[PDB]
Amino acid sequence: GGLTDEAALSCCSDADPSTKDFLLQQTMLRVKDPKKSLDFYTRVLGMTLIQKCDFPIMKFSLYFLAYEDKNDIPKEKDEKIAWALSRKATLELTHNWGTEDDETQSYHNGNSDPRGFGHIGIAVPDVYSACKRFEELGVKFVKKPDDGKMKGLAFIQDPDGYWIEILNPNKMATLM
Amino acid sequence: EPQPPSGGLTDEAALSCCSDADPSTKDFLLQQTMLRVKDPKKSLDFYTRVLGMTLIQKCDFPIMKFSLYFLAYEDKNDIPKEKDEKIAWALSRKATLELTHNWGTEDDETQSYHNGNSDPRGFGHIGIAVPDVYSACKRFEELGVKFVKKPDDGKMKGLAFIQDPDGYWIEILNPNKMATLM
Ligand SMILES: CS(=O)(=O)Nc1cccc(-c2cc(-c3ccccc3)cc(=O)n2O)c1
Ligand SMILES: CS(=O)(=O)Nc1cccc(-c2cc(-c3ccccc3)cc(=O)n2O)c1
Ligand SMILES: [Zn+2]
Ligand SMILES: [Zn+2]
């Protein structure tokens, strides 16, 4: 069986004062082709590319996507990195150079053997209107809002096949 | 001297693939990152005691034999007591971690999840911004935390990777001391 609410609470500790300003800054996913991924995250999902970092010595690039206003991105280089890497809730897309030209290469989404990571999730004001727009855009669905047991909750996929949950926080309590 | 090769995209080519955010997406937020955890007792102790996150919501689904534990950097005094209000508040917080416990995994010694950092790769890590990478890592060392990369080991100094009980990687970074690494 699972843990009781009390058994879970007993495993939790209060926050040490040295961690009081820590923030959950990024989730990193590797992407085969950044051209496809940037188009999906910006045009389809509405995120903004807030920082791009190239590491020629190590043959990779990092793309930082976030729900931020493009006009808040600083003009100066060093000021840019400090601002982008201090935003909460960013998505870091790692492009290992050359994967886009390797026809046999693909990344694993974590939802089949071996499992681990499952998904990222976007909270939206209306799951149905968001998903009607995704359908019009040709987005691939793992779960349409009214498919299966949990109504009003969807899973779409990005170009690498990573799962993205689409949820409305105000319509979740009814699923319990 | 000759310069190292320049692969991938230029800044301008990357921006050629970016479109302005559609106004219908104006209120969207990146709410959660889901990771499967073998033993929620160990994971809750790690994320709360070591990292200072708070358990904001616990969901149990007996028919499906799993539980969800939502962790976030939120004040515990902001957690509503009433069930419906609590769910709406927790699931509307930005930057939460959803830990999935498939019941029974904690009893199976031969069971473990994949961290995405060995074949087959995909997900890499979550990352926490801190005021001081060095003092945070000194404390993690005192607490017996497993490291992937100490701050001054490897190519990029002042950036660390630790691991949680399932072996997922967690980057520890100070955004004010990253620009000097370029
Ligand atoms: C066991 S699994 O790995 O297949 N995952 C899974 C399956 C079904 C629903 C949800 C889910 C529910 C909920 C939820 C539903 C109702 C109330 C609160 C949370 C939140 C959420 O983020 N997710 O992903 C998660
Ligand atoms: C390419 S990889 O799969 O091996 N991952 C990886 C390894 C080491 C560091 C970084 C990193 C750097 C930086 C960074 C460093 C300096 C300046 C700007 C960003 C940010 C960041 O989030 N990460 O993860 C990423
Ligand atoms: Zn990172
Ligand atoms: Zn989820």
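Chain A residue numbers are taken from Swiss-Prot; in order, the displayed residues are 9-184.
Placement of Cβ uses the backbone N, Cα and C atoms for every residue, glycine included.
Sequence annotations record features per position, and here Swiss-Prot assigns active site, proton donor/acceptor to A:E173. The local packing around A:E173 (mutagenesis position), expressed as other Cβ atoms within 10 Å of its Cβ over all shown chains, amounts to 21.
Neighbours of A:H127 (Zn(2+) binding site), defined as other CB atoms within 10 A of its CB across all chains, total 23. If you look up Swiss-Prot, you'll see A:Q34, A:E100, A:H127, A:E173 marked as Zn(2+) binding site, on the strength of experimental evidence.
Summarising the annotation, Swiss-Prot assigns substrate binding site to A:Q34, A:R38, A:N104, A:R123, A:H127, A:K157, A:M158.
Here Swiss-Prot flags A:31-177 as domain 'VOC', drawing on sequence analysis.
Taking a C-beta cut-off of under 8 Å and a sequence gap of six or more, A:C19 (mutagenesis position) has these contacts in its own chain: A:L11. Among the mutagenesis experiments that Swiss-Prot reports, A:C19 to A is described with the note: No effect on NO-mediated modification. Impaired NO-mediated modification; when associated with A-20. Loss of NO-mediated modification; when associated with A-139.
Among the mutagenesis entries in Swiss-Prot is A:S45 to A, noted as: No effect on phosphorylation. Mapped onto three states, the DSSP output places A:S45 (mutagenesis position) in helix. Neighbour list (A:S45 (mutagenesis position), Cβ cut-off 8 Å, at least 6 residues apart, same chain): A:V39, A:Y71, A:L101, A:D166, A:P167, A:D168.
For the mutagenesis experiment A:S94 to A, the note given by Swiss-Prot reads: No effect on phosphorylation. Secondary structure from DSSP puts A:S94 (mutagenesis position) in coil. Listed in sequence order, A:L31, A:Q33 are the same-chain residues six or more apart from A:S94 (mutagenesis position) with CB atoms under 8 A from its CB.
Under its mutagenesis entries, Swiss-Prot includes A:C139 to A with the note: Impaired NO-mediated modification. Loss of NO-mediated modification; when associated with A-19 or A-20. The DSSP secondary structure for A:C139 (mutagenesis position) is helix. Within 10 Å of the Cβ of A:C139 (mutagenesis position) there are 21 other Cβ atoms, across all protein chains.
Here Swiss-Prot notes a mutagenesis experiment, A:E173 to Q, with the remark: Abolishes enzyme activity. DSSP assigns A:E173 (mutagenesis position) to a strand.
When the alpha carbons of A:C139 (mutagenesis position) and A:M158 (substrate binding site) are compared, the span between them is 15 angstrom. Taking the Cβ of A:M158 (substrate binding site) as reference, residues of its chain lying under 8 Å away and at least six apart in sequence are, in sequence order, A:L183. Calculated from their C-alpha atoms, the gap between A:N104 (substrate binding site) and A:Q34 (Zn(2+) binding site) amounts to 18 Å.
In sequence order, the recorded positions near chain B, meaning those of A:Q34, A:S94, A:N104, A:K157, A:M158, A:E173 whose CB lies under 8 Å from a CB of that chain, are A:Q34, A:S94, A:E173.
According to its DSSP assignment, A:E100 (Zn(2+) binding site) is in a strand. Just so you know, of the binding-site residues A:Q34, A:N104, the Cβ with the fewest other Cβ atoms around it within 10 Å is the one at A:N104.
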